[PDB]
Amino acid sequence: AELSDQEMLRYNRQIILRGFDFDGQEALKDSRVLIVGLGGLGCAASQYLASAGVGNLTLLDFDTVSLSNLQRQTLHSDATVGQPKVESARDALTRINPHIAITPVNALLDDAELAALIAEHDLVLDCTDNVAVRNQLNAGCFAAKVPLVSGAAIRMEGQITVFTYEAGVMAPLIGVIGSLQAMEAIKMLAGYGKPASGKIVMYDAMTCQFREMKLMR
Amino acid sequence: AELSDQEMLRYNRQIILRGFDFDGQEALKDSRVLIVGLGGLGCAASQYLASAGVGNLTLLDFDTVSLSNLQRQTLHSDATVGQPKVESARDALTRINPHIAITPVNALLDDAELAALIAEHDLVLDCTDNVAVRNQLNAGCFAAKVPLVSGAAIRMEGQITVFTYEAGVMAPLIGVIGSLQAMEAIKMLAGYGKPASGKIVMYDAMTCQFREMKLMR
Amino acid sequence: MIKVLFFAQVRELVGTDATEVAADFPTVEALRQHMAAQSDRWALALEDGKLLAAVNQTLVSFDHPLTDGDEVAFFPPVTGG
Amino acid sequence: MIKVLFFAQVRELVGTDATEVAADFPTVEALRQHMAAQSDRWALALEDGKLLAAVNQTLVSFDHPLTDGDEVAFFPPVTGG
Ligand SMILES: Nc1ncnc2c1ncn2[C@@H]1O[C@H](COP(=O)(O)OP(=O)(O)OP(=O)(O)O)[C@@H](O)[C@H]1O
Ligand SMILES: Nc1ncnc2c1ncn2[C@@H]1O[C@H](COP(=O)(O)OP(=O)(O)OP(=O)(O)O)[C@@H](O)[C@H]1O
């Protein structure tokens, strides 16, 4: 906790929100969030987790930047094509906020290693593209009991779900879903609002409609 | 129209979307969109209109960048504080896509001038914060018959509406609404999908619920 | 009956999401005052000028005719961003 | 009757958003095959493995019991991003 005079000015528009106040902004600073997948969604969500103020973020991805990715991953650029994504992203992110601590992790951890990593944070963001990983995550998160804000998108369709315990893709869709995630994360971290656990919010871009569907164990 | 080999690679994930194809991507390139208000929303929406490929964009805002703005306006930075917003934004945007033509307009036009400007584009984005401006826009757009993708956000609440014819604010909310706008714009520009005209989609962040309410003349 | 729903900041201030009420308001504006007269918090939450009414999935003037069975939602207007 | 709704890519391929159908499927999987047998386009749109069923606002196994009055929505699953 403990905001400086400068943080307190930059974070103002957040601090004055009824129910949030200085307290919320201190929670954010004290948080340690883990983002898995700095691609389409990982890029959208982190840009706002950073600007909002989550003090500590860990980027986890093994891939590198490429041309095609530049149709939607705003954090990356032509000058960074080839470079690994955790690094391209960290650089852009620390430009957005030089106040937070960013740690990049260029790799492909296995179950033993994810598990250790997860237990080290307060919340995880599923920003991946395959059920292999998504399953490890859901597994580790449940074992340590660490909240999971999971999301996905492809073509013109998105989904977002919370756990308290090729095909094309239109650029702005990753933004809708990505910013949804970053919102829910902040909600959990500061105990502000009511989380979207217990359901899946689906977004249909082709028609711009949102549906809510109840989940069952 | 006419994509180069490089555009055709960068825009791929869009081109392969059924119903969009090369045709859509050529429409985008040929479009002339006008964004009014490069603040919280203007920043969110333009980042994806740029990466997606709208060939020509015109930034219209009279204000300058400031600290407080850096909690949510990712396009700006500490190094640009003080500089006008159209310019800070143009620079960041041309980094995202060196292929499009960006024109900044540092000013506060009146009705005569908005009207001339509007009639020069194919679509306008209402990214302002006051009914004075929003009204001029709605007025001019209706007169020339140019589509209006209007949006707004404050505290934890957003809205988006299409026309075919202080209080705090959580950072990620501007992202949800902003990316919604950029989506609908692309939809109109290429005749892809069905537009959200004839209603208001409201987003309640505190609970993460979306409502649709029918509009009347 | 009269499923009066509340959204966003409005629901925030009034502390409830929905409330059934006895039929007795000709205009939407009729209900607007009854509810607003409950307390200072209610007065503000439902203050005139800063409120928007939505009758059965459709937006309506602060006059639309209210009958039994109607579902009225009260949310605030948004400008900014 | 049986309000069978379609969302996203599924509705895209089948060309309709909703369709009422005569009660006659024990399991959700029962309806899954009837509709899929209509054509190659329907076969693919409702191909097994690439579909998700939602019975009356709640997600359900491809077995949930279907009775008259039920509302079944068919949308695809999303991974990626
Ligand atoms: N096991 C994993 N650990 C870390 N990151 C992962 C893992 N599995 C997938 N990812 C990452 O998830 C990201 C998101 O991918 P997305 O589908 O968003 O873009 P891409 O995979 O980078 O795009 P493209 O469709 O151009 O291939 C990637 O950048 C990918 O590297
Ligand atoms: N007449 C207008 N022409 C051009 N831009 C306008 C006009 N009216 C308002 N704007 C711009 O709309 C933008 C969005 O403002 P937003 O409410 O998003 O941020 P701000 O006004 O910059 O933020 P803050 O709350 O820190 O004051 C501004 O950046 C503002 O300058």
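Here chain B follows Swiss-Prot, giving residues 2-166, 189-240 in order.
Note: Cβ is positioned from N, Cα and C throughout, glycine not excepted.
B:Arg14 to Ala or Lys appears in Swiss-Prot as a published mutagenesis result, with the remark: No effect. Remark: B:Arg14 (mutagenesis position) has no non-local neighbours by Cβ distance under 8 Å and separation of at least 6 in sequence.
Swiss-Prot documents B:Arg14 to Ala as a published mutagenesis change and attaches the note No activity; when associated with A-73. A helical conformation is recorded for B:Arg14 (mutagenesis position) in the three-state DSSP classification.
In the three-state DSSP scheme, B:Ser69 (ATP binding site) falls into the helix class. The ATP binding site annotation in Swiss-Prot covers B:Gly41, B:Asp62, B:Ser69, B:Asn70, B:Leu71, B:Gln72, B:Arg73, B:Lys86, B:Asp130, B:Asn131.
According to its DSSP assignment, B:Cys44 (mutagenesis position) is helical. Applying an 8 A CB threshold to same-chain residues 6+ apart, the list for B:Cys44 (mutagenesis position) reads B:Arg73, B:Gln74, B:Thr75, B:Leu76, B:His77, B:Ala90, B:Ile197, B:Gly201. Experimental mutagenesis is annotated in Swiss-Prot for B:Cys44 to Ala, with the remark: No effect.
One mutagenesis experiment named in Swiss-Prot is B:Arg73 to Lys, and its note says Substantially reduced activity.
There are 28 other CB atoms within 10 A of the CB of B:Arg73 (mutagenesis position), with all protein chains counted. According to Swiss-Prot, the experimentally introduced change B:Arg73 to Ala is described as follows: No effect. No activity; when associated with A-14.
Under its mutagenesis annotations, Swiss-Prot gives B:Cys128 to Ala the following note: No effect. For B:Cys128 (mutagenesis position), the same-chain residues lying six or more positions away in sequence with a CB closer than 8 A to its CB are B:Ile36, B:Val37, B:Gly38, B:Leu39, B:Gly40, B:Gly41, B:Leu42, B:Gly43, B:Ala46, B:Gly152, B:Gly201, B:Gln204. The secondary structure of B:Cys128 (mutagenesis position), as reduced to three states from DSSP, is coil rather than helix or strand.
The note that Swiss-Prot attaches to the published mutagenesis B:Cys128 to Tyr is: No activity.
What Swiss-Prot says about the mutagenesis result for B:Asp130 to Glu is this: Substantially reduced activity. Sequence-distant contacts of B:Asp130 (mutagenesis position), defined as residues of its own chain at least six apart whose C-beta falls under 8 angstroms from its C-beta, comprise B:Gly38, B:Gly40, B:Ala153.
According to Swiss-Prot, the mutagenesis experiment B:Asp130 to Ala carries this note: No activity.
With respect to ligand 2, the recorded positions B:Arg14, B:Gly41, B:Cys44, B:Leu71, B:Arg73, B:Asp130 contribute B:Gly41, B:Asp130 as residues with a C-beta closer than 6 angstroms to one of its atoms, given in sequence order. Unmodelled segment: 22 residues between B:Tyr166 and B:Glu189, spanning 33 Å (Cα to Cα, whole number).
If you draw a 10 Å sphere around the CB of B:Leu71 (ATP binding site), it holds 22 other CB atoms from the protein chains shown. Checking the recorded positions B:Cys44, B:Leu71, B:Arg73, B:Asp130 against chain C with a Cβ-Cβ cut-off under 8 Å leaves B:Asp130, in sequence order. Filtering the recorded positions B:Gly41, B:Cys44, B:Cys128, B:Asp130 for a Cβ under 8 angstroms from any Cβ of chain A leaves an empty list. One residue stands out among the binding-site residues B:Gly41, B:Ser69 for having the most other Cβ atoms within 10 Å of its Cβ: B:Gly41.
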